[PDB]
Number of protein chains: 2
Amino acid sequence: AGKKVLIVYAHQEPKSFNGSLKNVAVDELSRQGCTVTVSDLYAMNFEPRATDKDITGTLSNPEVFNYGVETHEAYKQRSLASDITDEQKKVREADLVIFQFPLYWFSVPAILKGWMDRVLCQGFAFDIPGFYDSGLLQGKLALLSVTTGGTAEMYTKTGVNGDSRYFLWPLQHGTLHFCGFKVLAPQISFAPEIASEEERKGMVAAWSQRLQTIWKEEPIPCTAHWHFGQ
Amino acid sequence: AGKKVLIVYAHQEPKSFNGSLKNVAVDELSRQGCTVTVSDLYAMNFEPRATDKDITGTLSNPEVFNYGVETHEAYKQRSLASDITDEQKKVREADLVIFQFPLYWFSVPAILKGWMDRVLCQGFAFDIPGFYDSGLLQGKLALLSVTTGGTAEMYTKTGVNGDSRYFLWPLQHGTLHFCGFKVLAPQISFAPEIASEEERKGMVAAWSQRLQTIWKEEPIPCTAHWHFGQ
Ligand SMILES: Cc1cc2nc3c(=O)[nH]c(=O)nc-3n(C[C@H](O)[C@H](O)[C@H](O)COP(=O)(O)OP(=O)(O)OC[C@H]3O[C@@H](n4cnc5c(N)ncnc54)[C@H](O)[C@@H]3O)c2cc1C
Ligand SMILES: Cc1cc2nc3c(=O)[nH]c(=O)nc-3n(C[C@H](O)[C@H](O)[C@H](O)COP(=O)(O)OP(=O)(O)OC[C@H]3O[C@@H](n4cnc5c(N)ncnc54)[C@H](O)[C@@H]3O)c2cc1C
Ligand SMILES: COc1ccc2[nH]c(I)c(CCNC(C)=O)c2c1
Ligand SMILES: COc1ccc2[nH]c(I)c(CCNC(C)=O)c2c1
Ligand SMILES: [Zn+2]
Ligand SMILES: [Zn+2]
């Protein structure tokens, strides 16, 4: 209600399963009266590489280029590439940011990692000091919606891949929390390519039905215990 | 044959700390008689986006695009883009692969994440099934050479970032071990920017002497327990 939602989407095919979890998310939040924005990275042809072209202006120190130092500088001078500035503008408005993506090597597809590297710069998403609980994006909610080729069986402490929670750490704690987001419980749709229709349709339902009360939720305790047990 | 090394370098500045760890690696390994090859992803302007342009010719179903599927086939009928081909040939010949990069959001810079997303495709680095111990790259050695913004204490069970082994999981286990690599303990250089000329030169020396006995080091027991403790 009145809330603004940002969905950063990372999938090349609209007909894909990720596409349906995304459309589902879009229809429901909208149907509820929420303002919804979507960043379909692939269709934007989003630049994922961190380069000096990200700072249009003149560098304070061109002798030894430090992307970290320069983008912090550029942000204060409003001289970051317009594509990054557009995204930061969306994040800044959002009350809720959803990441929709297929797991790639236990992480986010590279194009989305680029979005994280280029969009969450110092001065914008966090300050030193002013990170973790005093991150600059405090007051906002973040949620990861991950689809996997592997199965729930495969993703357990006594399974090959280890409990799926282990690979959420760099993203949930290292990124979102570091920036002040309150982290909601992740949506993990396991092995959709494998499951039958009466499963790929049950997962979606779960996503949809879950989105129906999303504003009802409380963040998770983004700790090592939560992620790795003991 | 014996001792071929591939270094995947992921930094934009040649005069950066990252640049030196890489130069000393190249020199020290070459001096011991090793065959060294470097992949400066930034100078190559490496493409990290997982798209249709990764396949030369006409898709095996452009109607509904699925990256995994499509590349496995392109790989089988030898039709992958020339850049993915070049890297794969480089990997195929190496006995040891080193990843030299600064830590970005507890992971690798998007550009290096793309390399993995696109170079380690089904059919080349692993198969379904055919992974971890039965991965197609079984028998090679991998090492992660990482630099951080955070200081040593920050990366402990009591620090705000938690033990560094936590973010190593996705890279070391979910990627390398999964492709069948044998993983040597990671080389981590803490906060080279905050350190002093004196201190940085000390970390560079460390990396160097280590490269001298790197061939006699035993791989780590890359297990869920190694990374997360008891
Ligand atoms: C580079 C790379 C690395 C990877 N690394 C990992 C990894 O580390 N771990 C892991 O577990 N997996 C990994 N994967 C696999 C990946 O996570 C899965 O392939 C992906 O999650 C599948 O989701 P999708 O959105 O592509 O679905 P799809 O491939 O589209 O499959 C879903 C099926 O359901 C159909 N469908 C679409 N919409 C609906 C709907 N509304 N209702 C029902 N069915 C629908 C589709 O047409 C399709 O046939 C990797 C893949 C790649 C390319
Ligand atoms: C998008 C982004 C996200 C990040 N996320 C994280 C994160 O999650 N966690 C984290 O801890 N950090 C993070 N960082 C920080 C980043 O990891 C560090 O900035 C990086 O590791 C520093 O390495 P460098 O090679 O850039 O060093 P440099 O900035 O190049 O510093 C080394 C300096 O030492 C000088 N020097 C002196 N002696 C030598 C010598 N012998 N040879 C060469 N150089 C020497 C160099 O010339 C140089 O000026 C992030 C930064 C960015 C940009
Ligand atoms: C369960 O752990 C992993 C780890 C790395 C992986 N890389 C790929 I590619 C897959 C799934 C393959 N399916 C498709 C459509 O490509 C995968 C699964
Ligand atoms: C510890 O987690 C992160 C996460 C994202 C980050 N982006 C930058 I630039 C830094 C370096 C900030 N300096 C110090 C001493 O932390 C950084 C550190
Ligand atoms: Zn946390
Ligand atoms: Zn392992």
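Heads up, chain A uses Swiss-Prot numbers, so what you see runs 2-231.
So this one's X-ray crystallography, 2.3 Å, going by the header.
Here the Cβ of each residue, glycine as well, is placed from N, Cα and C on the backbone.
Now, the feature entries from Swiss-Prot:
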type: BINDING; residues: A:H12, A:18-21, A:104-107, A:148-151, A:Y156, A:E194, A:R201; note: FAD binding site
type: BINDING; residues: A:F127, A:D128, A:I129; note: substrate binding site
type: BINDING; residues: A:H174, A:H178, A:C223; note: Zn(2+) binding site
type: MUTAGEN; residues: A:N162 to H; note: Loss of activity toward CB1954, no effect toward menadione
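Overlay of Swiss-Prot annotations on the structure.
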| residue | record | Cβ contacts under 8 Å, 6 or more apart |
| --- | --- | --- |
| A:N19 | FAD binding site | A:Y10, A:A11, A:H12, A:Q101, A:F102, A:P103, A:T148 |
| A:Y105 | FAD binding site | A:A111 |
| A:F107 | FAD binding site | A:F168 |
| A:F127 | substrate binding site | A:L121, A:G136, A:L137, A:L138, A:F179, A:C180, A:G181 |
| A:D128 | substrate binding site | A:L137 |
| A:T149 | FAD binding site | A:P103, A:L104, A:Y156, A:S165, A:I189, A:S190, A:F191, A:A192, A:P193 |
| A:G151 | FAD binding site | A:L104, A:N162, A:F191, A:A192 |
| A:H178 | Zn(2+) binding site | A:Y133, A:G136, A:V184, A:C223 |
| A:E194 | FAD binding site | A:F18, A:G150 |
Taking the recorded Zn(2+) site as A:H174, A:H178, A:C223, identify the other residues of that chain whose CB atom sits within 8 Å of the mean position of the site's CB atoms, giving them in sequence order.
A:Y133, A:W170, A:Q173, A:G175, A:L177, A:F179, A:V184, A:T224
Cα-Cα distance linking A:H174 (Zn(2+) binding site) and A:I129 (substrate binding site), given in Å to the nearest integer:
17
Return the recorded positions from the list A:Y105, A:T149, A:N162 for which some CB of chain B is under 8 Å from the residue's own CB; sequence order; 'none' if the set is empty.
A:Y105, A:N162
To see if you understand the setup: which same-chain residues, six or more apart in sequence, place their Cβ under 8 Å from that of A:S21 (FAD binding site)?
A:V205
Hey, what's the Cβ neighbour count for A:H174 (Zn(2+) binding site) at 10 Å?
23
An 8 Å radius from the center of the A:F127, A:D128, A:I129 Cβ atoms defines the neighbourhood of the substrate site; name the other residues of that chain inside it, in order.
A:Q123, A:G124, A:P130, A:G131, A:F132, A:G136, A:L137
Counting other Cβ atoms within 10 Å of each residue's Cβ, which of the binding-site residues A:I129, A:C223 comes out lowest?
A:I129
Candidates near ligand 5 among the binding-site residues A:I129, A:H178, A:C223, judged by a Cβ under 6 angstroms:
A:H178, A:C223
Which binding-site residues from the set A:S21, A:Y105, A:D128, A:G151, A:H178, A:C223 come near ligand 3, judged by a Cβ under 6 Å from any of its atoms?
A:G151
Cβ neighbour count (within 10 Å, all chains shown) around A:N162 (mutagenesis position):
22
Cβ under 6 Å from an atom of ligand 1: which of these binding-site residues qualify? The list is A:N19, A:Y105, A:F107, A:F127, A:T149, A:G151.
A:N19, A:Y105, A:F107, A:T149, A:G151
Over all shown protein chains, what is the count of other CB atoms within 10 A of the CB belonging to A:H12 (FAD binding site)?
26
Scan A:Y105, A:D128, A:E194 for binding-site residues whose C-beta lands under 6 Å from an atom of ligand 4 and note them, or write none.
none
Work out the three-state DSSP category of A:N19 (FAD binding site).
helix
